[PDB]
Amino acid sequence: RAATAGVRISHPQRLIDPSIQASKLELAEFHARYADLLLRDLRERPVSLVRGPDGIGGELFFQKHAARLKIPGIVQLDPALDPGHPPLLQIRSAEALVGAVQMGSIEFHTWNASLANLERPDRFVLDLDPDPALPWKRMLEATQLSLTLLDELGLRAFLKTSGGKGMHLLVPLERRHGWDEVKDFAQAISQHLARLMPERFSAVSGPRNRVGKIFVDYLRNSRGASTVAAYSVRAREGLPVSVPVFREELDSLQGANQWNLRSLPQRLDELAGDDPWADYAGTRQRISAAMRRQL
Ligand SMILES: Nc1ncnc2c1ncn2[C@H]1C[C@H](O)[C@@H](COP(=O)(O)OP(=O)(O)OP(=O)(O)O)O1
Ligand SMILES: [Mn+2]
Ligand SMILES: [Mn+2]
């Protein structure tokens, strides 16, 4: 089990994605090899699991809590954090990560807060959701415009493909605000963009509320909500991965799922050390009165 963080994998040959012949064992080995990459995000954050016992061709179970875990190393958080429910979950090691895969996990989504203080978010996320029949170029132009606004606000943003159909923008924040304050700020940004360019942006959820447009989703900022982790796999055809990218290579992207679990190695080799999010952990910023004025 040297290639699976010492974890025994049952039914190693069952297919996670028949389209590319990706087995459960391959998925486990991927999480073992890149555990450190995924842990850059999961190590100190509560995590929600997307489990697919029958592969992407079957259904998916979105799990937040668990009473009994057959995942050696997984951490069960204090029920007091979410009364009326079994313990939340936290993965802090390669063994726990692979163990989760062994139990059917395919995707990992983390909270916008870390164990240091789960009542003060350390980031907010803007998830751009486009109309299914909208040209990819629209997503690129919308992402560029969103970053321009963030620059004016004086906020540093970190971009990543979702692995699905849109882009994700993560903005770290000092733990000085409560959940409602951060969410309202994120919503204010979405509404601001919708007011400036109603032809491009929408601040209201629901496909019927973004026909031919892009919805700047701010709902992922609710306490308990989560967002797919950078470098994590998506339970979709081709097993695409959510990949951090430089703002300078944005216009060169051709799709939110251009990278997959098998092409990631090449991505990392091409980068050869260059890290799109090299300045993440070191970023120190907070919501200021000036920002509210601009919004
Ligand atoms: N297996 C799938 N194949 C195609 N579309 C999917 C699949 N699963 C989910 N979707 C679509 C339907 C959902 O309304 C939408 C939101 O996915 P979600 O993971 O919640 O946000 P996301 O940002 O991480 O991915 P996306 O870029 O697609 O929005 O994606
Ligand atoms: Mn989305
Ligand atoms: Mn969304």
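Residues displayed in chain A correspond, in order, to Swiss-Prot positions 543-837.
Quick reminder: no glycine exception, Cβ is built from N, Cα and C everywhere.
The ATP binding site annotation in Swiss-Prot covers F604, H651, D671, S704, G705, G706, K707, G708, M709, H710, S768, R776, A777, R778 and is backed by experimental evidence. For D669, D671, the entry in Swiss-Prot reads Mn(2+) 3 binding site, with the evidence type experimental evidence. As annotated by Swiss-Prot, Mn(2+) 4 binding site applies to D669, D759. In Swiss-Prot, a published mutagenesis experiment is listed as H553 to A, annotated Wild-type gap closing by rNTP or dNTP addition (in Pol domain). The mutagenesis experiment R556 to A is recorded by Swiss-Prot, whose note states: Decreases gap closing efficiency by rNTP, wild-type by dNTP (in Pol domain). Experimental mutagenesis is annotated in Swiss-Prot for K566 to A, with the remark: No change in dNTP addition to gapped molecule, 5'-phosphate at distal of the gap no longer advantageous for rNTP addition (in Pol domain). Here Swiss-Prot notes a mutagenesis experiment, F603 to A, with the remark: Last nucleotide rarely added during gap closing for dNTP or rNTP addition, (in Pol domain). Stacks a DNA template base. For the published mutagenesis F604 to A, Swiss-Prot gives the following note: Nearly complete loss of templated dNTP or rNTP addition (in Pol domain). According to Swiss-Prot, the experimentally introduced change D669 to A or N is described as follows: Loss of templated DNA synthesis (in Pol domain). Here Swiss-Prot describes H710 to Q as a published mutagenesis experiment; the accompanying note says: Nearly wild-type templated DNA synthesis (in Pol domain). One entry in Swiss-Prot concerns the mutagenesis experiment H710 to N. Its note says: Partial loss of templated DNA synthesis (in Pol domain). Recorded in Swiss-Prot as a mutagenesis result, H710 to A carries the remark: Loss of templated DNA synthesis (in Pol domain). Looking at Swiss-Prot, the entry for mutagenesis of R752 to K says: Partial loss of templated DNA synthesis (in Pol domain). Swiss-Prot lists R776 to K among its mutagenesis entries, and the accompanying note reads: Nearly wild-type templated DNA synthesis (in Pol domain). Recorded in Swiss-Prot as a mutagenesis result, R778 to A carries the remark: Nearly wild-type templated dNTP or rNTP addition (in Pol domain).
A map of Swiss-Prot features onto the structure.
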| residue | record | DSSP (3 states) |
| --- | --- | --- |
| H553 | mutagenesis position | coil |
| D669 | mutagenesis position | strand |
| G705 | ATP binding site | coil |
| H710 | mutagenesis position | strand |
| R752 | mutagenesis position | coil |
| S768 | ATP binding site | coil |
| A777 | ATP binding site | coil |
(request) Filter the recorded positions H553, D669, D671, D759, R776 down to those with CB closer than 6 A to an atom of ligand 1; keep them in sequence order. (result) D669, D671
(request) Rounding to the nearest whole angstrom, report the longest C-alpha distance spanning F604, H651, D671, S704, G705, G706, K707, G708, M709, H710, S768, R776, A777, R778, listed for ATP. (result) 21
(request) Might you list, by sequence position, any residue in that chain lying six or more from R776 (mutagenesis position) with a Cβ less than 8 Å away from its Cβ? (result) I648, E649, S704, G705, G706, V770, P782, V783, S784, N799
(request) Just the recorded positions from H553, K566, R776, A777 whose C-beta lies under 6 Å from any atom of ligand 2, please, or none if there are none. (result) none
(request) Under 8 Å Cβ to Cβ from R752 (mutagenesis position), same chain, six or more residues apart: give me those in sequence order, or none if nothing qualifies. (result) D671, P672, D673, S744, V746
(request) Report, in whole Å, the straight Cα-to-Cα distance of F604 (mutagenesis position) from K707 (ATP binding site). (result) 19
(request) Among the recorded positions listed here (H553, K566, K707, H710, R778), identify the one with the smallest other-Cβ count within 10 Å. (result) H553
